[PDB]
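Student: Before we start, here is the structure in question, set down as structure tokens.
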Amino acid sequence: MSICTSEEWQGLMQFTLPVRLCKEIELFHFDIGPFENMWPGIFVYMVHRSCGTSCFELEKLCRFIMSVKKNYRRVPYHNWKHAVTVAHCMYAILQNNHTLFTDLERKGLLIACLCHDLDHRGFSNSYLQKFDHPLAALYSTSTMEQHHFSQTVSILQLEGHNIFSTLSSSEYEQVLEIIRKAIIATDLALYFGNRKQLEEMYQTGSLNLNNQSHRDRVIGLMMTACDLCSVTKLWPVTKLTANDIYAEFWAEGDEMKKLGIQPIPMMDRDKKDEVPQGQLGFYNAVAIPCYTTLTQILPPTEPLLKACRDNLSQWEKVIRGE
Ligand SMILES: [Mg+2]
Ligand SMILES: [Zn+2]
């Protein structure tokens with residue numbers, strides 16, 4: 001476990017945000033990349049704007065963030081920058097659907113996003129499972145997600161870190177569940193079933209947001225939507241990130257090789273030609289449907305779908321030499 005120093009959050013409480021960004025965070029395609037220094041501050045801004053200033057305890061929040069920060073590894077993809085990006089997509093969905101969600105749901109969904117990949121190694125579930133690695137035996141399914149949540153909790157169990165103290169033991173235990181379920185939903189295995197169910201539910205007319213089971217399923221889709229949002233950015237950003245993903249996918253497949261296993265096309269660095277054919281598969285199979293159902297459920301999220309289409313169009317172009 002890694003704790004933030006004394007004078008990191010104190011100088012971060014000093015943090016104020018420039019006007020130009022204030023007006024641009026609100027945008028779905030907004031890219032946080034150009035503002036590394038400013039990332040902790042931006043989350044806070046997003047919290048405040050969505051949850052309220054007097055609402056969260058400030059000393060605690062700032063300690064919480066820099067400790068979340070320091071427990072993200074320096075891996076190519078699933079790092080501190082993934083976290084804030086994913087957090088940002090949430091804020092964008094939330095802002096456009098603010099009232100649909102309660103003040104606890106919004107509190108918890110934003111904190112969950114930031115924490116959803118905590119202590120990621122750059123290794124997939126399947127890897128840790130087909131091998132072991134103690135984590136696949138401790139958490140048998142949704143291996144890494146279960147770790148991610150656990151770590152969130154450990155971070156909350158630190159001196160001055162428990163931002164949720166000021167809640168009622170009723171609310172406190174409610175929000176830990178919203179998080180747990182949220183962090184778990186980002187296991188992409190679940191997503192496929194969850195979308196069809198939701199597809200089904202919307203298509204028949206059954207979907208009801210007062211239904212806690214329905215609700216949970218909707219929140220699920222949101223988490224998938226955010227965890228993937230880099231496919232919703234402008235093309236050059238989108239393309240750069242794919243490098244980082246693969247950087248990890250390959251380092252993984254290499255270790256499969258290193259210990260006598262033959263990795264799929266997607267984690268085979270000698271198979272870089274098939275990538276754009278895989279990306280097209282992934283957009284069509286996974287991302288397009290994901291943002292499609294989500295737009296039906298929540299119409300203020302159609303922009304996310306467009307961005308994704310546009311990016312699919314680009315991938316098609318790479319395939320045909322252009
Ligand atoms: Mg993850
Ligand atoms: Zn993720």
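Each position is counted from 1, following the chain as shown.
Just so you know, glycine gets a Cβ as well, placed from its N, Cα and C.
The active site, proton donor feature in Swiss-Prot is assigned to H78; the stated evidence is similarity to another entry. Sequence annotations record features per position, and here Swiss-Prot assigns 3',5'-cyclic GMP binding site to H78, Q279. The divalent metal cation 1 binding site feature in Swiss-Prot is assigned to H82, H116, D117, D227; the stated evidence is experimental evidence. Marked as domain 'PDEase' by Swiss-Prot on the basis of sequence analysis: 5-322. Here the residue is the original one, while Swiss-Prot reports the published mutagenesis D117 to A (Swiss-Prot position 830) with the comment Loss of activity and of zinc binding. Per Swiss-Prot, mutagenesis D117 to N (Swiss-Prot position 830) is noted as: Reduces activity 1000-fold.
Are these features on the surface or tucked inside, and what touches them?
Tutor: In sequence order, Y72, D117, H120, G122, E248 are the residues near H78 (active site, proton donor), counting only same-chain partners six or more apart with C-beta under 8 A.
Around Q279 (3',5'-cyclic GMP binding site), the same-chain residues six or more apart in sequence whose CB sits under 8 Å from its CB are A242, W315, listed in sequence order. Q279 (3',5'-cyclic GMP binding site) carries a helical DSSP state (H, G or I).
For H82 (divalent metal cation 1 binding site), the count of additional Cβ atoms within 10 Å of its Cβ stands at 22 [all protein chains shown].
Counting every protein chain shown, the Cβ of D117 (mutagenesis position) has 25 other Cβ atoms within 10 Å. Look at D117 (mutagenesis position): DSSP puts it in coil.
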Student: Filter the recorded positions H82, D117, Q279 down to those with CB closer than 6 A to an atom of ligand 1; keep them in sequence order.
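Tutor: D117, by Cβ distance under 6 Å.
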Student: Might you list, by sequence position, any residue in that chain lying six or more from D227 (divalent metal cation 1 binding site) with a Cβ less than 8 Å away from its Cβ?
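Tutor: Sequence-distant Cβ neighbours: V86, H116, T186, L188.
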